[PDB]
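What follows is a short report on a single structure.
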Amino acid sequence: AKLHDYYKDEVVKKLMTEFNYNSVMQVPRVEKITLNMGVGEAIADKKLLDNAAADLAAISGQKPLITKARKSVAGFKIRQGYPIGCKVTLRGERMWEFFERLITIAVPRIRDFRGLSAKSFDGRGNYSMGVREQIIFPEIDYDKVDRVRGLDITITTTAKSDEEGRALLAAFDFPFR
Amino acid sequence: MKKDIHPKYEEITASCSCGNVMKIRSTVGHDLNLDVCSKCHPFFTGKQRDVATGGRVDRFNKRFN
RNA sequence: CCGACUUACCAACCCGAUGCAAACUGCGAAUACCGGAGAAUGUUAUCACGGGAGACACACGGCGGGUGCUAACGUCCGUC
RNA sequence: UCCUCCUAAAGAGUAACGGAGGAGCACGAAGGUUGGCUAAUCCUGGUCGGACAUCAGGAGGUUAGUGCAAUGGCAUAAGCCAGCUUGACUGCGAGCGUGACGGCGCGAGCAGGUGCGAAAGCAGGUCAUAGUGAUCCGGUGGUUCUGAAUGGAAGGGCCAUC
RNA sequence: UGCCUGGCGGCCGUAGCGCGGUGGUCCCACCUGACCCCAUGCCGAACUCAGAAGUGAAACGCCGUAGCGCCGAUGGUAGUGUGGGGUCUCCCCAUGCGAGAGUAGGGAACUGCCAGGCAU
RNA sequence: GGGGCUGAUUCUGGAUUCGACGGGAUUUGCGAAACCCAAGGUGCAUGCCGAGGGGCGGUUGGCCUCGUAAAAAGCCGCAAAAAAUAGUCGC
RNA sequence: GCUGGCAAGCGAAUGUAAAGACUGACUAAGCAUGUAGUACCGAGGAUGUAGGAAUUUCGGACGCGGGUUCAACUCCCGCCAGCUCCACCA
Ligand SMILES: [Mg+2]
Ligand SMILES: [Mg+2]
Ligand SMILES: [Mg+2]
Ligand SMILES: [Mg+2]
Ligand SMILES: [Mg+2]
Ligand SMILES: [Mg+2]
Ligand SMILES: [Mg+2]
Ligand SMILES: [Mg+2]
Ligand SMILES: [Mg+2]
Ligand SMILES: [Mg+2]
Ligand SMILES: [Mg+2]
Ligand SMILES: [Mg+2]
Ligand SMILES: [Mg+2]
Ligand SMILES: [Mg+2]
Ligand SMILES: [Mg+2]
Ligand SMILES: [Mg+2]
Ligand SMILES: [Mg+2]
Ligand SMILES: [Mg+2]
Ligand SMILES: [Mg+2]
Ligand SMILES: [Mg+2]
Ligand SMILES: [Mg+2]
Ligand SMILES: [Mg+2]
Ligand SMILES: [Zn+2]
């Protein structure tokens, strides 16, 4: 939580005078960070689920929760209860620890990094953005991986509005356009 | 956090090709000794020039007019 | 020609009105039925048991109906 | 043969070769207890991923779901998960409902021994209603019995069951 | 004795939504961090166990708003139990019972226990 | 005017027609219609009445014009009046 | 540049026109419109969704009102079209 303890007071001071706040609790905050290894085409072989649950564990040290379907969409011929993907959610200390790694060490392994989209807000400004590979993270190398799968990161914040969330992220020095 | 089901998560050093060697916490194990990073990427700290009208290099204008 | 444009045409949700439903009810009567209290009246007319039967082919009208053609001195149900 | 809705006239019941659909099962968990939880649909953002999945937020509140056809119910949830277990026990049973009858169903509580819950308490199957067949004749195991002179046995009766 | 707060109930659609802005001396919430003893079929999102740095920002609660949802008269109408009738697939009269919807209007809840914090 | 069997290559609820031909979405270059602009050049136009157009006639009347209106030419019709069409098959 | 004008010449030693005010009718023309930006498109500023690439279903098991479906031509009704039975006694 190095970035947390360093930037909390600074972003509070900035945002209070920017948005005419009147309390410390009114500043937009950070709730959680979520990431799902959406492995869909894995019905034939379950080994893809294990590979996803190992790659996500390597990316963020935890045990990914193997998610189950709840609708059984016939467009892909699936039945509810079958494992589809795995999600990992981080709160507080782990959230901040993964945030600095996704902020600092995210560029070298990715190509054509000309910034990130500024309109990735779900109305309330929760910043769901996706990456197309896993070797982007320093933990995972390319020699030990067989398949290539991405991530569906989502940094869920307490910001009331999309512009407040954007100001939140800009103060956290995230590479927008 | 639960019991020993999750992998080890300790501080691991990381040194780039510039002046920033971080001590963030990661489960990679061996030290990174990585390459160009956010503080030195050409995205906002160098070589902002692109192919936006460079034009063919003219060598014909070296003999006469 | 892009079609200027509406060519007695059709056109998802959303709202504003207008109707229908035995298998629709956010509501909802009279009557029908049970129980509690009270006077008056009725040859106990009420219930239980025993002896003896008869009978299980009904029809019409009034009322609410299915079926039929809201046709039949047609047929099927409930009350008198 | 049995069940759900209407005709069925606001208690019960009520017919037709009337109008509409199902049942001749499944489950040692799909039961019991405790703890916890709340959708269908639609909108926005996001890597393959698409009218469709797996994610984050919002509109909406049962318009979802009940192992099944329909009706009546379910938020304390009867709807969905997790831990322990077999009350899906034995003998009774005040009372009541429904049938001409054989019958069928609800049921507080008692005795013995259990399961869950710290405890108060709950459990005599499954949200309820279809999932079913009298008697005779025989089969299987036990029997506090009967044993045609005696002692057994054969056989019969009794209990469970085919 | 009057202010508001907390807990348990009665009353469960005039008792509920939308809008305006207040509440902290008390109580509640947000929150700090967490090896315990507990917890996530991943994370203190929920249970919790150690507390008061800050805030009433979200909640919670309070005061007015007629934009809604609702409660809804009188009168009238439909229906009908009895008796008596017509032109009888339906209707009339003498009688009592008299709906539903829609008008006039009402309305921004009352109320019982303790448990404290307030002036008295 | 009424019953029974077929409308199944599967009866047993999950065929990529393997392919060409519609349609979707993902990863690439660009053309004010896949872009939003007057700034370098510093010329004589936006629009204002526009003339009837290849051999013939014509399009929102301006894609072609200029001096005070006329030839109109960048497209469309006449027009390209090679569309006469597998293999075998008589003098 | 002819040049008013002098310094360092002449043969062994001689090229040679330029964009900075626009104050104003704010050229004309059909009055207007721009006095260096308008009429003009272009990098003089730029930043965007037509079509070229690879993955999928859609056809074809039908003539069709539906319905159970996550879903089928393959499951249960009714609309037709084929095979077959009866349509008889007074
Ligand atoms: Mg009745
Ligand atoms: Mg008698
Ligand atoms: Mg008798
Ligand atoms: Mg009889
Ligand atoms: Mg008889
Ligand atoms: Mg008779
Ligand atoms: Mg009779
Ligand atoms: Mg009668
Ligand atoms: Mg009649
Ligand atoms: Mg008659
Ligand atoms: Mg007769
Ligand atoms: Mg009845
Ligand atoms: Mg419970
Ligand atoms: Mg115990
Ligand atoms: Mg049931
Ligand atoms: Mg017999
Ligand atoms: Mg003997
Ligand atoms: Mg024996
Ligand atoms: Mg507030
Ligand atoms: Mg009245
Ligand atoms: Mg009324
Ligand atoms: Mg009213
Ligand atoms: Zn670096």
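Every residue gets a Cβ built from N, Cα and C, even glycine.
Feature annotations, reproduced from Swiss-Prot:
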type	residues	note
BINDING	B:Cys16	Zn(2+) binding site
MUTAGEN	B:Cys16 to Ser	No Zn(2+) binding
MUTAGEN	B:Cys18 to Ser	Binds Zn(2+) normally
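Non-local neighbourhood of B:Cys18 (mutagenesis position): B:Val36, B:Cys37, B:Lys39, B:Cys40, each in the same chain, at least six residues away, with C-beta under 8 Å from its C-beta. Over all protein chains present, the Cβ of B:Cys16 (mutagenesis position) has 21 other Cβ atoms lying within 10 Å.
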